[PDB]
Every structure is written in C-alpha cells, then in structure tokens.
Amino acid sequence: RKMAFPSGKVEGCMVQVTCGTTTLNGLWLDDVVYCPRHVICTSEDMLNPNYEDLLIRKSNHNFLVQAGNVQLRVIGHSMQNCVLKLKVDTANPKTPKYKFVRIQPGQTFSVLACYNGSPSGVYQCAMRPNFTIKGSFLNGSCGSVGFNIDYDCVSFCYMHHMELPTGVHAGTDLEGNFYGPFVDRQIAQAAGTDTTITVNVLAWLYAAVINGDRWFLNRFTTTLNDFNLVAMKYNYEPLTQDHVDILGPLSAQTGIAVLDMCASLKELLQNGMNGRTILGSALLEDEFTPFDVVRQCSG
Amino acid sequence: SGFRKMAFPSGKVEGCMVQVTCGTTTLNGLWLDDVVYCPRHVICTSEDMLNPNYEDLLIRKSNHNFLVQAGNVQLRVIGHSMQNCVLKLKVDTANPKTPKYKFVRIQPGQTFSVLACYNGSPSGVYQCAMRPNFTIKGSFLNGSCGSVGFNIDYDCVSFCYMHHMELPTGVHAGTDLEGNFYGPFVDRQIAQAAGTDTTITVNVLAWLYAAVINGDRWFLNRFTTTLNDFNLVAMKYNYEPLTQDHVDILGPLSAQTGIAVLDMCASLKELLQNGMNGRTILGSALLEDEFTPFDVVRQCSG
Ligand SMILES: *C(=N)[C@H](C[C@@H]1CCNC1=O)NC(=O)[C@@H]1[C@@H]2[C@H](CN1C(=O)[C@@H](NC(=O)C(F)(F)F)C(C)(C)C)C2(C)C
Ligand SMILES: *C(=N)[C@H](C[C@@H]1CCNC1=O)NC(=O)[C@@H]1[C@@H]2[C@H](CN1C(=O)[C@@H](NC(=O)C(F)(F)F)C(C)(C)C)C2(C)C
C-alpha cells in the first residue's frame, strides 16, 4: 500500500510564525526558522503584494515565533525567493540530519499537515507533471512541509503556499522557488493540464509482476523513441534517461527489460484492460515510484 | 480542501519502539515507563511456533535470555510476566519519551494508524480499519510483529493494536495491548482463515460526503429512502446495516452539505444496484470504507 515515512523527525521541527494576526507554520532547523514570506501580509496585502517594501518596514521584533507556547526570539531575518529565513536565539535540539532538495515531477514524498505549529496528520503524495500536488490542506496549513527520509537523513523538498481553483496545491522548495509557474499573490491562477506519470505506472506493473500478477506481459518490445511519441498521444509523460535508469533494479529483479514493459504498457493503453485487474485494481496507479516499490517490498 | 488517506503523526509512538530478541527470534516492543510490551511468540523457536506450550516456555526463560535494545543501548530486564498473548518485560529504566497513553479495544469499523517497524526501527506509517471480520488489511513483512496501531486525542495516545501474524489471504491479525486477539485467531503457526467480511456502510457514506465537500457530485440523485429499506438492500450486497446512531453521527456532514442522510442513502443504493459505470469518486474506482465520519469531519472541517 501507500505509506508515509514516520513523521517524528519532522514533528520536532515544527513551530508557528505570526505577524500581526497572520499566523502560519515554520520549520526550525539549527538556529533558523523557514516559512512562507506571505506571513508578512494582511488580507488586502495578498491581493497585490510588494514583498520588498513590506519587509523593509519589518524588524526582528515584529516576528513572533513559538514552539508550542515557548517563544523563540528572532535575531535576524532575510528573504530568499518566496521563503523567509528567521534566525532565532536557540538551536533546535531535535534538529535531524537534513538537506534541502528540489524534486522532479513524479517523485513522491510525505506531507506533515500542521496548524498553528501543531502536527495534525501525515499523508503520501506526488509532484504532478503540471507541478501541483493533490494534497489535503485547510486554512492555516501554509508552511507545512513535504519530505523523504533516507537512513537517518531528512530530505526536505516542499513547503506549502496556496490552493488553486481546481482544488490542487502549489508550493516551493526550501530555497523558496515555486514548483511550476505560480506566484504567491491572490490572483486568478490555473494549473496546466496534467498527465499520467509513466515511470511510476511502469514501477507499479513491475510490482504486480513481483507479486505474480503478470497476464499483461506480451512477447514484444519497442524503442524508447517510439514509446515516447505514442505515450504523449494518451497524455502520458515521456520517459527520460533517468527514468529508464531508476527502473533498472526492478527490471533486474523480474528479468523484464524496461522497453519490454513499455511495450506491454502500450498495448494496455491501446486496448484497455478487458475487464481485468492488476493488483486488484482496474486503474493504473501512478503515485508509486520505483524507489517506493523497492522500499515497501524489502522493508 | 483535498482528501487523502491520513494517519496520525507518529512521533509520540516512534519514541517508544525498541527491539526484543530471544535466541534467533527478533521483533519489536513497545516501551512505556519501565515496561516493554511485545508478542509472546518471541519466546518460540521454529518448532515451538508449530505447536506452542506458552506457559511452559515462559517458565523456562530467565530475565537474561531477553535482549532488549533501545537505539544502540541495551536495557536490563528485571522481571517478566505474560498477559494473554502479550509479554510484559520489566526493565530497570523508565522511558523518558513515554507519552500520555491509554490501552483501548476498538470496534469493527473504527480506524487507526499503524507505525510499521523492523528491528525496533520505524519504517512507515499508514491508516487502517478494524474489519467486520476482525482482520486488518495491513502491509507487514517479516520482523514486523510488535508494531502497534493507535489513535491520538489531543496529546494522549490510545494504543489499540499490536501486530502478530498474517493470514493466507494476505490480511493481518493481532491483539489489543491486553493481549486479546481481535477475531477467532490464535498465535500458532497453523492454517487459519477469517470469516466472510462485509463493507462498513457508515464509513462509505462518510466518504461520499467527503466527495461532495470536494466537488465530486455525479452520484447524487433526487430520491430519498427509508432507513429500513436502505438496510434491506445493503445487507443483500454484504454491507453492514446502518443504525440510528450512525445516522446521528453523520449529522454534521449532512448539515455542512445540505444533503440529508437518507438522501445520500438513496445514492449509495443506486451505486450498489447499478455500479459506477467506470466512473470514479475522489479518484477511486471502488467505494472506500476506511474513513469514519469523525475522520472526514476532522479532515474536511478542522
Ligand atoms: C496558507 N495557509 C493558505 C493555504 C490554502 C488555504 C486553503 N487551502 C490551502 O491550501 N494559502 C493561502 O491562503 C494563499 C495565500 C494568499 C491566497 N492563497 C490561496 O491559496 C488562494 N488561492 C489563490 O489565490 C489561487 F487561486 F491563485 F491559488 C485561496 C483563494 C485563498 C485558496 C496567497 C499569498 C496565495
Ligand atoms: C511477525 N514478526 C510475523 C509477521 C508476519 C510475517 C509475514 N507477514 C506478517 O505479518 N508473524 C509471524 O511470523 C506469525 C507467528 C508464527 C507464524 N506467523 C505467521 O504470520 C504465519 N501465519 C500463519 O501461520 C497463519 F496462517 F496462521 F496466519 C505466516 C505463515 C508465517 C505468515 C506465529 C506464532 C503465528
């Protein structure tokens, strides 16, 4: 099934940041708190903000940072793209090993949804090819982060900023650069047409084969270039060299060449599933990555 | 908005997980105060699991045969007792990370989070429900026993499940923290099958309300039905009956959407008799039944 990473290492980094009456969540690592810069905005400000001018008027003593009800004094502030960086007087004793990463469309991560600095729930999702995520976020969730854990290292990849009219969500990496062509202004914005994540569908078919569900395999293969041109006709993402590489381990485990699985997928796309299921499903799953299959099938 | 299968944050439980070893058998334990809880079959060899004499096996053990590891540090066992299918190991150090907690026994249909662990180390968290046939549709591998399921209310962890075994159909079975199995199963390595399962009707309706709150409305219709006439059709399709307490607990979702519970029941009735026409609800091709009304209110309202 779809699992989240254990959230404990991130829970110990969640704080709340307040300007005036505007409050959201921040991320406390060592002696720095990271949060969306629109915390410095009033309601009217958000309709058409001048962030450079709003920050010039701000001082350290205007920022209220709290871990629980314990205040952390801000001793410096700066803006990096769409994130604020607030230096505080206390190094977080629960800081884990960590890094900041910018992920690619199709990569999955866990989200720790927080409100008023208080973790509320954890769920798994993926960066869509149109650079949105199908999240679950209510008022006050901004600053919630998405992450992956490898070994003892937390790779932070997403911070939440906004919800689009179609009910999907958009945000930045931890250097404040939006995923996608979105801006942190309350103005009409729309997600592009989404596509299906082909590398992930393939990983899910490999998973099916590993579990003994393999009726969909044909005795044919294709060329990468031929597969990519046909895939786009069904609103499927084309494969990159990196996609073919990260499928290597699953190809080796099953002995099924990547391009042979591509040929099997193409036949599925052309003829559908004749009232048949794969892993108990009539829909092809596209939010399980090859890493997810390995991690969840090996423990 | 949006709607995801959501688990509780797992940090408070991660701080309680440890490793327990007997001979060559290793699994997970739950360290609360100065006691470690774990499945009793940790004391079994391969031959023992095929036909265990648990009380005899435990009388023949001593404290020092139990190797308990928290992180990289060994804890010294100073006592041990057996409560049903659970072993309690008294250790000489209290867990400083112990949360406020209670042990509860849940009813079928209720949901909970599972923190899957291996060798005392947390691996993943996911949301489950207690099936009507007392199994759970988990994801557990070798070494996962002693993983627990829980809910959190404010700052209090309610432990409701500890993992013990996997049935041949791939569903899972375990105990409450008093060591009593959910369902008619035993901690012995012998073929065991579960009763026939049913769908958790009140949960399906809560999820239909979630789909409406999120703008997925295609399955609604202009009709209503009586509670009894709905239950007749539900039971025909192997769905649980809907009680008046279930109707009441759906009230707040009915109020938010303006859709009476018995109006939604008429839509579910039509879904059961006609199928979904290959359409989806909240991106699902099947009716989801592992969100309670509380789960939906909490995620869609706050
Ligand atoms: C931050 N706590 C929220 C998170 C939102 C609220 C409901 N669900 C979410 O994910 N972010 C905002 O309120 C941001 C903030 C001003 C407006 N905004 C929006 O998300 C708005 N959306 C847009 O303006 C749109 F459509 F362009 F995406 C809103 C209409 C409130 C959903 C700023 C700076 C974008
Ligand atoms: C605990 N570490 C494992 C967890 C298992 C391993 C595979 N997936 C799981 O959830 N539990 C066990 O190994 C228990 C333990 C001996 C046998 N067992 C089983 O789960 C076996 N099942 C059964 O014998 C059956 F059919 F009754 F469910 C197994 C065939 C190994 C899955 C005991 C005492 C039950």
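Note that chain A is numbered according to Swiss-Prot, with residues 3267-3565 shown in order.
Note: Cβ is positioned from N, Cα and C throughout, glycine not excepted.
Taken straight from Swiss-Prot:
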type	residues	note
ACT_SITE	A:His3304	active site, for 3CL-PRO activity
VARIANT	A:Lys3353 to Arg	In strain: Beta/B.1.351
VARIANT	A:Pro3395 to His	In strain: Omicron/BA.1, Omicron/BA.2, Omicron/BA.2.12.1, Omicron/BA.2.75, Omicron/BA.4, Omicron/BA.5, Omicron/BQ.1.1, Omicron/XBB.1.5, Omicron/EG.5.1
ACT_SITE	A:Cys3408	active site, nucleophile
VARIANT	A:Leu3468 to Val	In strain: Zeta/P.2
Given the recorded positions A:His3304, A:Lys3353, A:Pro3395, A:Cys3408, which one's Cα is the least distant from that of A:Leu3468 (variant position)? A:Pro3395
Across A:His3304, A:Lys3353, listed as recorded positions, the smallest other-CB tally within 10 A is for A:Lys3353
If we check Cα distances from A:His3304 (active site, for 3CL-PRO activity), which of the recorded positions A:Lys3353, A:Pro3395, A:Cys3408 wins as closest? A:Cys3408
A:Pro3395 (variant position) and A:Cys3408 (active site, nucleophile), compared by Cα position, are separated in whole Å by 22
For the recorded positions A:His3304, A:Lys3353, A:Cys3408, A:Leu3468, which residues place their CB under 6 A from an atom of ligand 1? A:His3304, A:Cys3408
Express the distance between the Cα positions of the residue listed as 'active site, nucleophile' and A:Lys3353 (variant position) as a whole number of Å. 19
So, in DSSP terms, is A:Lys3353 (variant position) helix, strand, or coil? strand
Can you see whether DSSP assigns A:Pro3395 (variant position) to helix, strand or coil? coil
